[PDB]
Number of protein chains: 2
Amino acid sequence: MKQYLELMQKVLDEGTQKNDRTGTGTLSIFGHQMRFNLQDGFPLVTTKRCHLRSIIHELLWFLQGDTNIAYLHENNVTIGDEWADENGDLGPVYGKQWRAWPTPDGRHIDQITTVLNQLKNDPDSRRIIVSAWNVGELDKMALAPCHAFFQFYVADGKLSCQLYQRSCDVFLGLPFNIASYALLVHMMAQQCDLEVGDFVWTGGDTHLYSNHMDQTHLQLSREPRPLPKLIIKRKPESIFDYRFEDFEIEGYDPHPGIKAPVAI
Amino acid sequence: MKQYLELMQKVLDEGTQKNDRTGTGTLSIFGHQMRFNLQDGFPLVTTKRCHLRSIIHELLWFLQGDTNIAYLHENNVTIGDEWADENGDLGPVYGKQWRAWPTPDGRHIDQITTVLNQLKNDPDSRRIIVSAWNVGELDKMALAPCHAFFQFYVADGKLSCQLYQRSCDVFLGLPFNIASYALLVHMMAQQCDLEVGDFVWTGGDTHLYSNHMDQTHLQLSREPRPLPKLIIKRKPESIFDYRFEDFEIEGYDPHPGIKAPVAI
Ligand SMILES: C#CCN(Cc1ccc2[nH]c(N)nc(=O)c2c1)c1ccc(C(=O)N[C@@H](CCC(=O)O)C(=O)O)cc1
Ligand SMILES: C#CCN(Cc1ccc2[nH]c(N)nc(=O)c2c1)c1ccc(C(=O)N[C@@H](CCC(=O)O)C(=O)O)cc1
Ligand SMILES: *c1cc(=O)[nH]c(=O)n1[C@H]1C[C@H](O)[C@@H](COP(=O)(O)O)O1
Ligand SMILES: *c1cc(=O)[nH]c(=O)n1[C@H]1C[C@H](O)[C@@H](COP(=O)(O)O)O1
């Protein structure tokens, strides 16, 4: 899509060569923002085929507070394979912090439920937030949260959300992330009887990997196509009852997919 | 400042009537981002008389992990009197989380010192972050962190930082917050022998209080003037050893000041 392609070109134009953890090398810019009016279509990149299926499973995996790739493998999702340990454990990452942030005094904060309640009984709150950046458990996670801080907002019956992604692999990761939260907004919006608003994406270290250049140029040479439409065949009792079969994608006519090696 | 006046003007045209935890009412938008290249000058609003004293004391206060308004009240800084308790306590706010974020297992993380080391030994890191949004303590705090999460970044010998402010009172707080972080950047920079880069400001609920409309139109009629230059007269041996008398501002020729009420 346009915002995405423009972000690619932006990095290409004013990015700086920078070494990195993986040792792969990147071209990066710091700080960026784009918006997607969910009412214009589900934001699923078209300049290359994307498997919305793997995205759904990763999200449902979070909403259950699970952090062992076992469930993912149960559905053929290999996105955690290069970092999980022998027991398929990544650590107290996304899921654990989302449903059960451990307080030093014994409590466990279920943030998703907190936000839900706020959206229903206090949509005006400016503190409707979910954070995966729990400093106290960083060292235990197999990898630091990329999408680490998001906020919800409601106005004129529309639900919006902005994500803060401290680190972002524009070519391989961004498309997953955008679709992820966009998806979460629909679900929340459905449970809270609200319409979908905008999904504001904000980034920190927005980079393009040295070995993703050729593919980026290939995608950037393709013309974006109409955005598809998210279809939820059923309204579950809670935001914790969605299953992969409840989601449907219509009108998605993406360009051929493009493979690229991930930096471990 | 141009960017600030553009944001202020945007809230007017596109803003939406909302209601806040303070029966004051507001006109807000959700999600915005501005960029301040510190190389062009210290970002201290000029279309309104301001001063660093309070901002300086607060930051030094934060850097010490202090959360009691004694230091502030001492030098006559009232910014936090309307919310502290009979003992001057605000609870575990900003400074507490910055210098001693409590893990779930009896330990405390000094995020500042951590970042200090990350910039000196691992500048390419995409995990140099500081958060005050400790979910397990949000209910022990007198007030929820507005400037709740920020990140650092290095490139070509220049330190840059981005702040995620989930709640922002455009007329009153923004000018304070902006110059506050800018200052921290210059401080971190000196402490690491780096030069200052960009201060990226990102906001969630960006509102304009309904009882600030008059002073907003007044400020909008003024022409921004050249930004001033910051001078740190001494180089402490620690980012925690700075003294109020270390800061100077040269070339600040602002328009008259504008008084406004604080939504409690
Ligand atoms: C984001 C996210 C979730 N994750 C988590 C995750 C973990 C580490 C990461 N590390 C790096 N350097 N890039 C990422 O974006 C990244 C993302 C993913 C991880 C890998 C792939 C991946 O390589 N997909 C390939 C191959 C697809 C396939 O197997 O069919 C692709 O071409 O998309 C996708 C998602
Ligand atoms: C941010 C921050 C710290 N704080 C914290 C703080 C707490 C609650 C808030 N509440 C609201 N509605 N907006 C804010 O910006 C805000 C700021 C401050 C609190 C008050 C003032 C204040 O009343 N300033 C006046 C007078 C300043 C002067 O003496 O020149 C002003 O109009 O500037 C400034 C900062
Ligand atoms: C992390 C996973 C995700 O949800 N999205 C991504 O974009 N990323 C990328 C960022 C970076 O290239 C890598 C994480 O590495 P690091 O922790 O920033 O060193 O995956
Ligand atoms: C909080 C303090 C700060 O450092 N900067 C500010 O702009 N804010 C403002 C935001 C909001 O108008 C008010 C706090 O409101 P709430 O806690 O989000 O309801 O202070």
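The backbone N, Cα and C atoms fix where each Cβ goes, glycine too.
Annotated dUMP binding site per Swiss-Prot: A:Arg21, A:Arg126, A:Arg127, A:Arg166, A:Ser167, A:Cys168, A:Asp169, A:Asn177, A:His207, A:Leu208, A:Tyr209, in sequence order, evidence recorded as experimental evidence. Looking at Swiss-Prot, you'll find the mutagenesis A:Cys50 to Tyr noted as follows: Shows 0.2% of wild-type catalytic activity, but substrate affinity is not affected. Per Swiss-Prot, the feature (6R)-5,10-methylene-5,6,7,8-tetrahydrofolate binding site maps to A:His51, A:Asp169, A:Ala263. According to Swiss-Prot, the mutagenesis experiment A:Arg126 to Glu carries this note: Shows 2000-fold decrease in catalytic activity and 600-fold decrease in affinity for dUMP. Marked as active site, nucleophile by Swiss-Prot: A:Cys146. One mutagenesis experiment catalogued in Swiss-Prot, A:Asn177 to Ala, is accompanied by this note: Shows 200-fold decrease in catalytic activity, 20-fold decrease in affinity for dUMP, and 10-fold decrease in affinity for mTHF.
The secondary structure of A:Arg127 (dUMP binding site), as reduced to three states from DSSP, is coil rather than helix or strand.
In the shown protein chains, 16 other C-beta atoms lie within 10 A of the C-beta of A:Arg21 (dUMP binding site). Among the recorded positions A:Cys50, A:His51, A:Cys146, A:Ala263, the ones whose Cα sits within 10 Å of the Cα of A:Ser167 (dUMP binding site) are A:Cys146. Between the alpha carbons (Cα) of A:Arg127 (dUMP binding site) and A:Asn177 (mutagenesis position) lies a span of roughly 22 Å. Under 6 Å, Cβ to nearest atom of ligand 3: this is the test, and of the recorded positions A:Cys50, A:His51, A:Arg126, A:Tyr209 it is passed by none. It is A:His207 that, of the binding-site residues A:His51, A:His207, has its Cβ surrounded by the most other Cβ atoms within 10 Å. Residues from the recorded positions list (A:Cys50, A:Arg126, A:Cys146, A:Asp169, A:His207, A:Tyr209) with a C-beta closer than 6 Å to any atom of ligand 1: A:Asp169. Checking the recorded positions A:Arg21, A:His51, A:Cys146 against chain B with a Cβ-Cβ cut-off under 8 Å leaves A:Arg21, in sequence order.
Largest Cα-to-Cα span within the (6R)-5,10-methylene-5,6,7,8-tetrahydrofolate-binding set A:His51, A:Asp169, A:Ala263: 20 Å. The sparsest Cβ neighbourhood within 10 Å, among the listed recorded positions (A:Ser167, A:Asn177), is found at A:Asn177. If you count neighbouring Cβ atoms within 10 Å for each of the recorded positions A:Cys50, A:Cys146, A:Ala263, the highest count belongs to A:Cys146.
Close to A:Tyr209 (dUMP binding site) in the fold, though at least 6 residues off in sequence, lie A:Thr24, A:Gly25, A:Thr26, A:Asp169, A:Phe171, A:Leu172, A:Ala260, A:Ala263, each with a CB less than 8 Å from its CB.
The recorded positions near ligand 4, defined by a Cβ under 6 Å from one of its atoms, are A:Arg126, chosen from A:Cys50, A:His51, A:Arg126, A:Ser167.
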